[PDB]
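Encoded as structure tokens, the structure appears first; notes follow it.
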Amino acid sequence: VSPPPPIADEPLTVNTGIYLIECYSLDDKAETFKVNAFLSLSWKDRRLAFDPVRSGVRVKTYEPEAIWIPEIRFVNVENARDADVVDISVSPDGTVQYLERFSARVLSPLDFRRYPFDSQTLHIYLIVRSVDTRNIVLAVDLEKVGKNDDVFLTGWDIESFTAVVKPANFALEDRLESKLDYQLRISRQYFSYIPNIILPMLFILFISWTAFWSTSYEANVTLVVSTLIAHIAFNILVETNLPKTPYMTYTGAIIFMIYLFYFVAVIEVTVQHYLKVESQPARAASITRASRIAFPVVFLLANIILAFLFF
Amino acid sequence: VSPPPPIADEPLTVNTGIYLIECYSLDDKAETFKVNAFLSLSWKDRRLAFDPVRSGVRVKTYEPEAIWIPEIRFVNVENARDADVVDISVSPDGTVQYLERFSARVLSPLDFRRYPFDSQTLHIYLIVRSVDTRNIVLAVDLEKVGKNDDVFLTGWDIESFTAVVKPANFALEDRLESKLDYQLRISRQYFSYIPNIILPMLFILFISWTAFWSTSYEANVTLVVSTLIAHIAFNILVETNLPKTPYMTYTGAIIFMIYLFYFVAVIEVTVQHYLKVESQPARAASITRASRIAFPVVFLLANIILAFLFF
Amino acid sequence: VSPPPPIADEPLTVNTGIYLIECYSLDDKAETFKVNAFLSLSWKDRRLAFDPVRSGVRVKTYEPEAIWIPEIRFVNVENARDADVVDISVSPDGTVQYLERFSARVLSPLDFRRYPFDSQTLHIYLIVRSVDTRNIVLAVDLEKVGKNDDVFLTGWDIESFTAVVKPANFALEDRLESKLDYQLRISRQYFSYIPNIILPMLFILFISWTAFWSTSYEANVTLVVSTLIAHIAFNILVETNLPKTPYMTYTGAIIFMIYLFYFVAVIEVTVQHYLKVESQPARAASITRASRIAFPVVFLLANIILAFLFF
Amino acid sequence: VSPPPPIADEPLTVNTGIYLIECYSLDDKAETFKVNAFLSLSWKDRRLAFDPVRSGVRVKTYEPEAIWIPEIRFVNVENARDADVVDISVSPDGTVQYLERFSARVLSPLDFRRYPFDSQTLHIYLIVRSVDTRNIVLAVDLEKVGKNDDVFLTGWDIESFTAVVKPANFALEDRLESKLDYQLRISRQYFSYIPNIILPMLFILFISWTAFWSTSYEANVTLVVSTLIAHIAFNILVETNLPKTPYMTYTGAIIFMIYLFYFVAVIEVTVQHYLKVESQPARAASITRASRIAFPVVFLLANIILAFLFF
Amino acid sequence: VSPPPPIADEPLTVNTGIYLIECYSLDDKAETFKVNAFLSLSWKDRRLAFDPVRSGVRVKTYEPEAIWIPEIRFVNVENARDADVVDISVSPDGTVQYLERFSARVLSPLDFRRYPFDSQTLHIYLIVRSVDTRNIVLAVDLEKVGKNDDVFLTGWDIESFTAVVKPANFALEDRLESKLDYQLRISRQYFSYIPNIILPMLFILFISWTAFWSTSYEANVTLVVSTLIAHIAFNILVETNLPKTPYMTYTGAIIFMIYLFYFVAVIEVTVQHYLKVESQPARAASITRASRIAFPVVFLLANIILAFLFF
Ligand code: NI
Ligand code: NI
Ligand code: NI
Ligand code: NI
Ligand code: NI
């Protein structure tokens, strides 16, 4: 088999569509997601044209090996898609209608800068390589691009599944390549982060600040060091659900900043004890009373600055 | 091969049945379960009809490639099912009886709102796409729907395995689609959660309340902060076996609430110490004595409110 | 190909044997184990009978596709076995000798009630479904059931590999099914549990009891709360390599009970401090002296009761 | 099919090229990385030469089975590459242009000596074994060696992808072997290690040094022992993202050294208490004041020595 | 195809060789290792004899399907090897030279008794089953047994790769089997265990011994209990990289022994406090001074005894 011959000099247009059946395993660390979908393909092959009166059939069903089929591939997949041909139908004018159901593990970078209040645009790149006989170009039929209503991605809200209608045509290894960008827009369900991570982390930090209403150095050391220990258990838990980033994240910035608050609280507790031992308690009292206001105020202002820089 | 021709204009009815052989790996985090079952299919193909007197056989056995077989698929599967044809039998009137044994990893959402006292309805969606020649519709043969008595799902009680007899007929990519819903009802075995998670978590909380029978600030700080540390090691264990939900769960609500009790206990311990340093112990004594009753009472009432809202 | 015809009306007997080559990956959490073995099959097919003088051969070697072979399946496997046919030999009287080497992941429930002093009976269920032409029944040739001497299952002692000679014949979807039970008896090597889990867990508990020889409330709080923290680090470890059981395990019972001992020790430490603050030390001293005997005695008796209930 | 015959006695030159499409899963522990790329092959087969005037075609497209293709393998792969032939083009002189898209898991040792400020040279070894008819030699077509601009390896900067143009020709199992070395140079994005590991680890260490401004033995013991506990919860995190190295790593050296600082701090805290109990506080004061300068100074100088030895 | 006929009654000798290309993933817990190697086979098949003068050719090249090839298998593999035939060369006398490149996951038990100063003998068992026509026996061609110089097994030193030249011939399921033992001798690179596990574990133990230079019960309780807590984080980290054994390991013995030292240190700290409260400090002082010598001395002697028993 060889590609359909051009009537003039035009490229062969292969109309595409992806219909999502299942979306699962969005792996934040691996920056992958698994997909199960329908891939629809359509092109004109005049050599397959027939007369409906003479043949007695209005449509002709072929096996993939019997006819020419464009070699359509995905760019950003781990391995080639697991595909099963559902139907191949040829109309009298030779219009081929191809339908396959496939499953694939897709590589798609994630921007964690605004985590856990982030939105992502997952990509599925469709590609076709031109042949020596003729150039093959891809097109999107938007009416054949969609998703099942039941498509759910645990911990995410699915906004839209669309395609950038204009393909990216370029040369690769002395042959033209036609690339389509299918985009799955998702937004993170941040709800659970508030009672499970944000508030417990704030509670232990506020507990360390009770040392500003205590003159007992031994109890203060216990308060600040134990909550810092209680905080270490929380930081590690964050940096095992996310991959190693070259940039600063919203949550990473807050987590780092909270260490400074523990560090300055230890300095305050040390300074307070040192002055009282040095028979300067009136002074230690001024630093401790100022700390009661300074620590929550600086914490609030630093968080407003951070939220502003990130959002 | 082509589909059986209609006598009038009627759709081809494909009778289905699923008999569960094995149920395993209910993954709460992934919201998947693995299944090993028999899939039975039945339809009339008049082109395969025969005379029993002339043929000398009452039933004819065919290989899948020899005859037309409907392309039946599962909607909510990770990859296409691993299937092995067991038998194909044709009766004299042309009624085909197809039997295959398959294994599949099924995507089925779980509602954790009442965890660990939750019940679930797992779904297995059977689907068939109509062909150009004729429309294919699915039906349930209730006599061929069941499960092996030995079918066990570790940590769960299997209630029933039934099918919604009326299919969901709809258009998908300019063709008719007939969908059946097979439902596996299960209820969680909550027993082990009581001695392993609930009671140990309550023990450490009650230990923090012993600070209400102590005037020693340094020992009180040690009691409340250390048990809060012990509590942290328990929340992490629970959350890592469940996915991220946009709603509040029963266990998550209790776990969050217990933090407030640790936080208020620290305030009480701080207030008590502050008043005694300020030479107001009669007052500190009133707050501490009230706390002895308030903390268990508010804990009991808040749990009654939570149990009411969730059940 | 069709099944061998019956001389009278008798069912076709398929003699079976399983010879274990490798046993690996006994997964306690998943309740699975992997197996690599030989599966031998034997049956009489008179249509394959030949004269040795005329044919010039004493044995005939066939390809699986050339002759009729019974569809033998395993009941309790995750997916269908990975099998490779080794040999098919036909004797002059039509006796077929089939041999395949296979590998499979087997689902077999484990009873953890006596863990880590437990024994298990792993099962491999062989099954055959009858055909319309005739009924197929399975048989065990005990001389063809065995295991390689080098077969090792890490952390377990392999006792025996036998088969329940009488098959379980039953009707399933209007056809006879013949099921054989192959049993692999194993006993857990409990040795390492003594120095690695049991004794370290007992050491920290006995360390908490040193608080009964101390009047220092602050040191006592540190002793009991820190060892309870040390006990938490050991419980989590056990409840990860074990599934969520609807019943109570031997180790689970001991682990739960040890919490009560920590809880009562905290009450004692609190009661002791409260009485001394109330200028009643003679009384606190009586409770503390009684606790020195009561705690180890109640611990010993409760363990004797538990060992009796479980063994 | 047989290899192309030599015109004189020359070896057959197979021109190669690798174009990277995807780079993912650089597993530090396993010392592997996954690759998805184009493999281009080119050689002259005179038996396939044709006249463009007579044939009416300027290029001829063949199926892999129709013509002779060199058996090209990768040396350092876990299993054989998953390959799909994209195109086979023959020019009139018989120059074959072969193109396949493949995916493979590559074994490439990593040098962690300078971690997390390390750079690596990943290798992909191409190999061909000579046949009895003639010797096959590999060559690099630099114009067909490259990478997609979007090629990203999470946590790494991709510097270059080049090939050592001269093959390593050698005898292996009584036949000639021609080996090419494709090199992917990468440098680690160390940025995130500073706020997530380096600074938190330094904060807890500096917190232990506050004991040099305290005379309270009980608070000092709490400061140094608790931060050492906090440090233990950091060493474990690093040594589980790397394999077992026979040499010393930069990070491993720092982590080990920090233990000595905790150990000497405990000695100082013990010596200080011992002298004060022995009524020698003037002396304990001299050691404590010296420690305030000695500990940060020795820490800085030891880190300068380490940085010098490693970089 | 059928096996080569015997000239007299002798068994067919199949000469074997394994050449290691890659060694990776030595999994201590699973007791497996992955291998990528060349498997060479050689046997005489007189039916393939030819005259070099008449045929012109000195060697004949065949496709695997064209000639008879012995069914060679590996005993201790998880699944059947992934094999690709490289070459099949037939010499004038009928001597066949077969070469394949394979990859396999090998099951090989590991003796952890001397861990981390252990050496292992990994096994690769080659096997052939005799046929009805004649008996097949295996032999080792030592000239075809080896390994690539670049073969590296991370964390191990590769000593030798040899074969036990004499096969183990035995009857299995009424046929002869010929088994060869290929041995890969390796020794563990223990270096990193010293700064990463051994010394940090010793540091925390020595820190607990500072309690013998302190009269402060509350600081002593903090010293011994906190380092015991710091020790638990080091036993779990070790016993998760190794499987459960029925015997005792070197590292396991040391780890167990260190618990006794923590336990006796708590007794000493308790006895010291008890005597001082009982107005017997002269006696408490004698026990504490003796402990300063006894604890390091008994630790050294117990380690000498352990090293002697294990090495
Ligand atoms: Ni497929
Ligand atoms: Ni299958
Ligand atoms: Ni197989
Ligand atoms: Ni492929
Ligand atoms: Ni292969």
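To match Swiss-Prot, the residue numbers of chain B are left as they are there, and the shown ones run 47-357.
Just so it is clear, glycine is given a Cβ too, placed from its N, Cα and C backbone atoms.
What Swiss-Prot notes for the published mutagenesis of B:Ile244 to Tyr is this: Marked gain of function, with a ten-fold shift of the proton dose-response curve towards lower concentrations. B:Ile244 (mutagenesis position) falls within a helical segment according to DSSP. Applying an 8 A CB threshold to same-chain residues 6 or more apart, the list for B:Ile244 (mutagenesis position) is empty.
Sequence-distant neighbours of B:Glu264 (mutagenesis position): no residue of the same chain at least 6 apart has a C-beta under 8 Å from its C-beta. In Swiss-Prot, the entry for mutagenesis B:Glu264 to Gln or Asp states: Decreases binding affinity of TBA. The structure shown retains the original residue.
Among the mutagenesis results in Swiss-Prot, B:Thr268 to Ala has the note: Increases the binding affinity of TBA. Weakens block by Cd(2+). The residue drawn here is the original one. B:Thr268 (mutagenesis position) falls within a helix when secondary structure is assigned with DSSP.
If you take the C-beta of B:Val284 (mutagenesis position) and look for same-chain residues 6 or more apart in sequence within under 8 angstroms, you find B:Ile243, B:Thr297, B:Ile301. For the mutagenesis of B:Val284 to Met, Swiss-Prot gives this note: Displays an increased sensitivity to propofol but not to desflurane. The structure shown keeps the original residue.
Among the mutagenesis entries in Swiss-Prot is B:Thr297 to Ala, noted as: Marked gain of function, with a ten-fold shift of the proton dose-response curve towards lower concentrations. Also shows slower apparent rate constants for activation and deactivation. Displays an increased sensitivity to propofol but a decreased sensitivity to desflurane.
Note on B:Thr268 (mutagenesis position): other Cβ atoms within 10 Å of its Cβ, all shown chains, come to 23. For B:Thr297 (mutagenesis position), the Cβ neighbour count at a 10 Å cut-off comes to 23, with all displayed protein chains included. Contact annotation for chain C: of the listed mutagenesis positions (B:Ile244, B:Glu264, B:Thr268, B:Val284, B:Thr297), B:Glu264, B:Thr268 place their CB atoms under 8 A from a CB atom of that chain. Using a Cβ-Cβ cut-off of under 8 Å to chain A, the mutagenesis positions B:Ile244, B:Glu264, B:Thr268, B:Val284, B:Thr297 reduce to B:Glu264, B:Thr268.
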